[PDB]
Amino acid sequence: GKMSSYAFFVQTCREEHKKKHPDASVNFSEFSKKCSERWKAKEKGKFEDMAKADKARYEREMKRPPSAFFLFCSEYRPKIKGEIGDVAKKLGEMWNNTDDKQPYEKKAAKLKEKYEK
Amino acid sequence: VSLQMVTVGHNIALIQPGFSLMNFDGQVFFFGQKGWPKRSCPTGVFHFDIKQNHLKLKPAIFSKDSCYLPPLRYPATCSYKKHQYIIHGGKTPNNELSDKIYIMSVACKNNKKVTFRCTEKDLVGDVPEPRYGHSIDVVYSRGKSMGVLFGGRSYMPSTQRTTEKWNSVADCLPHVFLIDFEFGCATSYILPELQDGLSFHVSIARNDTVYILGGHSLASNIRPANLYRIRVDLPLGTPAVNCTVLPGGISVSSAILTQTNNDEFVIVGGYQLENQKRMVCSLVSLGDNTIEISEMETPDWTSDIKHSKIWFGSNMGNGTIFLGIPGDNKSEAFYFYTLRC
Amino acid sequence: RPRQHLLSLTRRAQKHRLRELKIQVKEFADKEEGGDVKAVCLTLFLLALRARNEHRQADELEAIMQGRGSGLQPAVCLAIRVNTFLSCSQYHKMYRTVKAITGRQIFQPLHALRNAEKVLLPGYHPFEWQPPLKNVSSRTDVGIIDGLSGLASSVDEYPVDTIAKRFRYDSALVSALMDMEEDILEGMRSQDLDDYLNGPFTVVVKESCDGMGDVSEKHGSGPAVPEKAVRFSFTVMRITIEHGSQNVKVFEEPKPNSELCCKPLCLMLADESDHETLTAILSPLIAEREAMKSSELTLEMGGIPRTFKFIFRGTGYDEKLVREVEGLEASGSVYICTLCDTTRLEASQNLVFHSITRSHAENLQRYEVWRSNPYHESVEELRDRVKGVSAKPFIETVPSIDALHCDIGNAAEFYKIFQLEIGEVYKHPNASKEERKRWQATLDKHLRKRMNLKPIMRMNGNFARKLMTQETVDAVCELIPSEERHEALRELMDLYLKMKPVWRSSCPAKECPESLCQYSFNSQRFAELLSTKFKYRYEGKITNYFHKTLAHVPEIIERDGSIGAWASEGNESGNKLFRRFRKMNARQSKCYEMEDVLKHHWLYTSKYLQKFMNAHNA
DNA sequence: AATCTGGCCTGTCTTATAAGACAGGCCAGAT
DNA sequence: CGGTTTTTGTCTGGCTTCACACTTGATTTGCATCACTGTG
DNA sequence: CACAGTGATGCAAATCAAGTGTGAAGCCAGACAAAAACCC
Ligand SMILES: [K+]
Ligand SMILES: [Mn+2]
Ligand SMILES: [Mn+2]
Ligand SMILES: [Zn+2]
């Protein structure tokens, strides 16, 4: 984005407010009023010259039951948390290293007919 | 061996593969028409005479005491010496195989029109199962007549046959069948020499022996280059059959055989491989105890015959073969030739 | 800067223009609706729309606030494909384009439709036969089978010149029943019976078989097939259940002659006149059917096993096919009926009093009489004795009358009488071929002026339908000079139009009882009219179908209840699908055309798929 | 001289535009 | 060339909503592939 | 160098479904000022 003179004015006012009142949460509709009164010929010249530097900056910027692997994975999740993308990498490595997966596939075989019907 | 083109009459359609020709006193006759006999010719038998390279098929009639046999494709056919013909097996127009045996004999020959007698011979004992593509021949031993029947094909048996393969065929068991026409009995002999089933072979019969040439064995799918001699003894007791393999056998299935002179025959036609026709011809010279197979000069086949996939024919008898090859289709379905010797 | 249109502006910009009306609406919300602005704007918009007759937008917005997803089940998609005649390759274009413009996969892709198909095609549902079927395999996953059924094709054998595919007869019937399952349940319910009741059902099946000409041969490697096809089809006609000592009509086909319910069982490229190949291909079909006559099919519908018994009625055959498969002579013969032993001459003298004597059983006897010749007779005497049955039947048909072919051959006879009445043949016996040609020309031109009928080369169903009226006789009368013969024509057509509804309607007893009543009376005057005022054509001869129509119609009606529903017309209308499907719904190659048509012809006949199209009309 | 055959053809027949059945004329070759 | 009328934004802390994280074995889709079609 | 299909096949390719704190995006509030079109 590119910032107008009034907008730099408002930003600097927000900075002053934050340094004067650190624990203080500003209201927006009231702050726009008080900033608008402060804006409404020499104070503003600093912001006016700041705005063209921001314009140059804008120029630069312009240019179904689960798989047997799923059933195994879900149970081994708590142990890995004790030890998402990283968890699943670990889960897949250990599943690949493991008659080991015959019971999970029997559970999936019972669930396959239930999905079909 | 001079090859000659032949034209055919209006009922050219009758002629199909598996047809048979029979010879009675030089007059040739035709049997096994495609489709059931029509009111034009109820018997299904035709006087088959070629005059100046044009063949006219004219209906022949039966005697009052005749059976009206169905048209039969690939039956085993044999000549019996008073001259008569044996028809055993074959496929009917409905694709059934018939076990019945029919005898064809000239009943009357008044004014050069022939009446036939077609009688059914009942057969008891070890009757051969219904077959096509099998040979039957008559041997003479010690003043006795005996019929021999070997090889062929049939459908699966009723226990194993299933509609999904209803038309599947298998070679019969290669048992030699002695068949006495006088009594109507048939005797079966199992031999060690005849291990495989065999169909579409050639059979040549001299005195008490019948030679088995070529043929195709369905299980092996091989057209073996073997020759088998089968000798039958007719003593006062039960006859004995002995088989001998003789090397130097032709390798051909569905070959056609004609007799050029007494004791010499020519074997032409048929297939050496499923896609390879047998263009060569062989000469067989018989000895009382020996058989001679000699390469002879190939005929001047036309480019049609050379490149046809299939050809079929039968022997006309006077050392002349009647050949047929699939023709153009819209025209007439088959093209016919006559090869003389 | 002229004010742009409100829809063009950015969010920030439309906010500034409506911030005056926005603050006005927040008020209305807190005062009236408790500050639910979301609901009050949603309703103000939806109502604004329907105010401008824009119901579609409002209805969709309703469905998207409810948020229910839109999508068709594959089996729904299949029904739209099968029944709107779309090809997969056309359907794929629709599917693709719908998903890309709406972003949503309304239609399912093809692999899933191809999975929905699996239920509706033979081989999917399990069954069993008690007792087991003779010579049939008991596998239940047998879909499309090769129609040659292991026919031997080595070069030594008889030449194989056909391609064929088929379903195994039972496995087909099974998949037929399972299609009808929902319709069968309701048939018990509306008969006040137990849904779960499982007694011995009976399935009466109409069997049909025709030959087609002009089936172009594809290029490419394969058998050099002929340019003809044969079809064997079955229609499920009625299912009754035995509940007490009553036979309760659970189901009866509403449209017995519709392409829709005719089921393809066997497609071959072959010529019906080629007996050798016909029997080779169909004999496995007749054996499977023979087996099912002596077994009961136990099958499981909706969790409850039921039993079915089968009655097979071959009545969708034309006379030429009947005569071929039952060993009778062709139809020039003097043995003119396939229902009786009468002779052509005899049928011209007596006309009406003849009862149905032939049957598949008798012919089979007579062939064996023919072939064996037990009284050592002459061939004239032999043929007399076996009444012309001189070949071996191989298919069992009902001795009946095809209505379509009956309607056709009758109208073509009248078309001839019309000509011979124009030439006054009733008065002048002899006439030159050139004299006859102009009678036909006259009548042809006139049927165009008065009846809007263009001349056609072979006689039509619709032509016959529209020629055999009394308005047409009025037309034809303008051409004939003598009004003594305007009367004869008028009466002949009155008798025929009183008779016709008997042998064409589904239920004559309910639909023209008086015509069924008078049939034996009207058929006697028709026959007598032909015998007197039409001597010139009907002395000593009569047409095959005039005999069938004048002599056997009442008996057949009391034996079977109907003639018109056992007609081959449903089979014929299936041929129209054969042609369409072979072009537009099958892989275009010699080794796939027959199965792809068989399969996709079956789906078009699936009532379960058909129901989805009628779903709007609850 | 005759006759009765029996084959060939054309035509009209079912049914229905390509085939099969059948009748009847046509004439040569036997009784 | 100002005078004047509308688009479009800045400013800010914090409100929601969402897609993206990576892995594993299936399902579900997308798509080119084959040898032919018919209008001549 | 005709051209748009005719349906099944089988191999990419994409989507799925779960585990949950990441930043990114849009949003609200008042007041005012950039830009960007129009009235001699
Ligand atoms: K229709
Ligand atoms: Mn037909
Ligand atoms: Mn038809
Ligand atoms: Zn009748």
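All chain B residue numbers match Swiss-Prot; in order, they span 1-81, 88-336, 340-350.
Determination method: X-ray crystallography, 3.3 Å.
Quick reminder: no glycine exception, Cβ is built from N, Cα and C everywhere.
Looking at Swiss-Prot, you'll find the mutagenesis B:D128 to N noted as follows: Does not affect the endonuclease activity of the RAG complex. Here the residue is the original one, while Swiss-Prot reports the published mutagenesis B:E199 to Q with the comment Does not affect the endonuclease activity of the RAG complex. What Swiss-Prot says about the mutagenesis result for B:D202 to N is this: Does not affect the endonuclease activity of the RAG complex.
Everything Swiss-Prot records as a feature, shown here on the structure.
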residue	record	Cβ contacts under 8 Å, 6 or more apart
B:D128	mutagenesis position	B:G190
B:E199	mutagenesis position	B:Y234, B:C249, B:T250, B:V251
B:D202	mutagenesis position	B:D177, B:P180, B:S223, B:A225, B:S226, B:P230
Flanking Cα pair B:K81 / B:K88, between which 6 residues have no modelled coordinates, distance in Å: 6
Gap-flanking C-alpha distance, B:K336-B:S340 [3 residues absent from model], angstrom: 5
DSSP-derived structure type at B:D202 (mutagenesis position), helix or strand or else coil: coil
Per DSSP, three-state class assigned to B:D128 (mutagenesis position): coil
